[PDB]
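*Asks:* Submitted below is the structure of interest, expressed as structure tokens.
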Amino acid sequence: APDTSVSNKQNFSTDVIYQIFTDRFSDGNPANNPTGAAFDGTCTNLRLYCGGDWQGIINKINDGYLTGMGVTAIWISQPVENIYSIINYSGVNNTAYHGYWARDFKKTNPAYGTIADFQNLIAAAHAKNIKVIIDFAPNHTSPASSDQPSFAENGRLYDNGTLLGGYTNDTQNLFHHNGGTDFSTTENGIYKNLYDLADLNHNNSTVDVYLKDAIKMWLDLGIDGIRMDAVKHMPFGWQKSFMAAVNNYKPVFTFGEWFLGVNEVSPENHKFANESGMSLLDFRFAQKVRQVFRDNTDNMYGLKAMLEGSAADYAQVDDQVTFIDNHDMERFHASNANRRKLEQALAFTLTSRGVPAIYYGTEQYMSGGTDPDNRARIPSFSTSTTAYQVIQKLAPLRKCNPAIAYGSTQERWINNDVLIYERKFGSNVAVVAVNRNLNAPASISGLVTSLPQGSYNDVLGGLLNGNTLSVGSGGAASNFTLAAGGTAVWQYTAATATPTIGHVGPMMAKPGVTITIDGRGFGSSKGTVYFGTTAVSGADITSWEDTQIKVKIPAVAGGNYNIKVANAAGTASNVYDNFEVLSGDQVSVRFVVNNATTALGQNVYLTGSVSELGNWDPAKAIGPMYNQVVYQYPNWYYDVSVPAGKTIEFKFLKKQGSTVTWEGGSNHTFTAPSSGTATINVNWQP
Ligand SMILES: OC[C@H]1O[C@H](O[C@H]2[C@H](O)[C@@H](O)[C@@H](O)O[C@@H]2CO)[C@H](O)[C@@H](O)[C@@H]1O
Ligand SMILES: OC[C@H]1O[C@H](O[C@H]2[C@H](O)[C@@H](O)[C@@H](O)O[C@@H]2CO)[C@H](O)[C@@H](O)[C@@H]1O
Ligand SMILES: OC[C@H]1O[C@H](O[C@H]2[C@H](O)[C@@H](O)[C@@H](O)O[C@@H]2CO)[C@H](O)[C@@H](O)[C@@H]1O
Ligand SMILES: [Ca+2]
Ligand SMILES: [Ca+2]
């Protein structure tokens, strides 16, 4: 199948995602609507159920709303059973309409539909080449109080109907009882409650095994991807172990929510996206798009630095899910705003690197402040808006123009208000010119591109006041005027002769797991695939076609490898780096080291005998370790994904910058559990 196939669960870079708050989209089956105080059919009270369901989505998938817009994937609210309580928060009634208050991850929220409804949703979507992403929020259950067990459902957790436990009398330690986080440190936000949400303890084996089994049920139901909630709030090591359970079973595109504020750039965020086994929602891209196009708090140079910085910071920048707004921001379109600002921000996102995501109703110019005001029912299903047309014209290019799906990004012309950038992949090119200045045109001269000689019509057809471009020898464009608020897209497409890799997924799995290598010019006959210097060919290459290769990971030692392919004639492709071969199935193990005193600016890290612990390379040690919450300095702790059942030798390190101090004495040893979790507690050896 081609890289662009609906069947490709590992690559969403050629797709355009439409994020749907299920309850607020379309009530296709009134019979499953919640009743009484939990319901508002008029959807005036945005905190109660308005009736939106899976049957309504199936309807809008079948009547052309989404397909006519060029949407090729949907990301829907968490599908699992939620508590039924109507929680009164200081005089105001609140319902689980959002799907974030799970009670049973093995069942459906009956308000959305049954299991059968879900299967129908999956089938209806696939029949229309639309992929289905589900939200999954394994960080907590629901609002709970230990001392007031009658409040809400006491964060109770069930396993397909069977009670596992609640927040009160949590003798099993299913949850954390450390108070609530003030978001003051990352450690603090991981091990303390988010608001009043009962925080799940992933170090509890029952919780661990349960969540990993629950996701398998969803994978079996045919989902194509997962949107993980609150990733900055669960142990990174446990999450890596959770991504390995997914990938070592049935891999699907996964991205997590890790909020970043205006002007925030977090190296922690980068390393997570780079090493966890899941990518992230691109808040850095989104917040910068809002400053430049929405709020006027930064200009094109700042958009350019974000583009260049992110391409450098994210190992797979093309896996980052971009957007201009979501359920946790004020709607991009301000009631009083010029619509062109939204149109432009949209055109920019759709033609930029990564995986574009559109919040439902953006194409309808919905406006609204923060929660729950950004979550109104979609007021119209009109295909006639300028915004809808922009998406319609640009969304499909991610499938037909691989420069947009996988290309590099290059600035070709720039000033405070204008940015002309170029995407390129193999024999494919796309050039986009944007003039944020809504009152002043710009005179464009000296623009040089990789576009072949000729006249190029604006793909948007002048919809956003774009123009035709004339390119001469050298890719030099003749002078032109870029209209006020003008936006234009020019492209060139042709068959690619040399093997070129545009994407790899999943990026972490154990040997034997099948990976998907997508791009152009692989040719029709099986060639060779390389993992580092190791060559794979023949039977282990399950399938091979010009744009997509399916191959089994060889049984090489656990570690990081660069992927390269060669065609049947032996011509090599570019190298796609950072593939991580796991040492085997993974379990989440908590390491604890006592009496590891440090100087300010120095932290403790873990290193050891397996690739999962960096193979004794301080440059790859695990950390920095924690020392506030579960244990207190000078005792440090950290949850780490390690190979199940393996006997592993380890040591702790004190690092400052790249300077390293090793624990003295002999290595410590332990044998990882074959399943579930474990905790190893040792003393720092001088
Ligand atoms: O001609 C090559 C040149 O193109 C662009 O330079 C623009 C510049 O961004 C504008 O602000 C203005 O000065 O016109 C220049 C071209 O005449 C690229 O930005 C630049 O890197 C490139 O060398
Ligand atoms: O909270 C983490 C903190 O740990 C390390 O600092 C120790 C410090 O070395 C001791 O001198 C003492 O002051 O307790 C600190 C922890 O409260 C790291 O030095 C520091 O960078 C890190 O944030
Ligand atoms: O480099 C491989 C080597 O790393 C670790 O050895 C440490 C040792 O523990 C330290 O006390 C100090 O001497 O530095 C060595 C690294 O240069 C592992 O302990 C050892 O097994 C491993 O082979
Ligand atoms: Ca309904
Ligand atoms: Ca947590």
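Residue numbering in chain A adheres to Swiss-Prot, whereby the residues present occupy positions 28-713 in order.
Determination method: X-ray crystallography, 2.2 Å.
Heads up, the Cβ atoms here are built off N, Cα and C, so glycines get one too.
The active site, nucleophile annotation in Swiss-Prot covers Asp256. Look at Swiss-Prot and you will find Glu284 tagged as active site, proton donor. For 127-128, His167, 172-174, 220-223, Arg254, 259-260, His354, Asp398, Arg402, the entry in Swiss-Prot reads substrate binding site. The domain 'CBM20' feature in Swiss-Prot is assigned to 608-713; the stated evidence is sequence analysis. In Swiss-Prot, a mutagenesis experiment is listed as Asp256 to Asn, annotated with the note Reduces activity 23000-fold. Reduces activity 520000-fold; when associated with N-355. Swiss-Prot gives this note for the published mutagenesis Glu284 to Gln: Reduces activity 4100-fold. Mutagenesis annotation in Swiss-Prot: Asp355 to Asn, described as Reduces activity 56000-fold. Reduces activity 520000-fold; when associated with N-256; the structure shown retains the original residue.
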*Asks:* Same-chain residues six or more away whose CB lies under 8 A from the CB of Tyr222 (substrate binding site)?
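*Replies:* Residues satisfying the criterion: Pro170, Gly207.
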*Asks:* Between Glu284 (mutagenesis position) and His260 (substrate binding site), how far is it from one CA atom to the other, in Å?
*Replies:* 10
*Asks:* Cα of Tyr127 (substrate binding site) to Cα of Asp256 (mutagenesis position): how many Å, rounded?
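*Replies:* About 9 Å separate the Cα atoms of these two residues.
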*Asks:* Check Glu284 (mutagenesis position) against DSSP and tell me helix, strand or coil, would you?
*Replies:* coil
*Asks:* By CA-CA distance, flag whichever of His167, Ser173, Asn220, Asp398 among the binding-site residues is nearest to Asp256 (mutagenesis position).
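*Replies:* Out of the listed candidates, the nearest Cα belongs to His167.
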*Asks:* For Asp355 (mutagenesis position), identify the closest of the binding-site residues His167, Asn220, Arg254, judging by Cα separation.
*Replies:* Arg254
*Asks:* From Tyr127, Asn220, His260, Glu284, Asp355, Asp398, which recorded positions have a C-beta atom under 6 Å away from some atom of ligand 5?
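*Replies:* Only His260 qualify.
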*Asks:* Report, as a single number, how many Cβ atoms besides its own are within 10 Å of the Cβ of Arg254 (substrate binding site).
*Replies:* 24
*Asks:* For each of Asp256, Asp355, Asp398, count the other CB atoms within 10 A of its CB; which of these recorded positions has the top count?
*Replies:* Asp256
*Asks:* Going by DSSP, give the three-state secondary structure for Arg254 (substrate binding site).
*Replies:* strand
*Asks:* What are the DSSP helix, strand and coil residue counts for the domain 'CBM20' (608-713)?
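*Replies:* So the domain 'CBM20' (608-713) is made up of 6 helix, 50 strand, 50 coil.
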*Asks:* Among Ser173, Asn220, all listed as binding-site residues, which has the most CB atoms within 10 Å of its CB?
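*Replies:* For the binding-site residues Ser173, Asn220, the Cβ with the most other Cβ atoms within 10 Å is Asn220.
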*Asks:* Using DSSP reduced to three states, classify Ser173 (substrate binding site) as helix, strand or coil.
*Replies:* coil
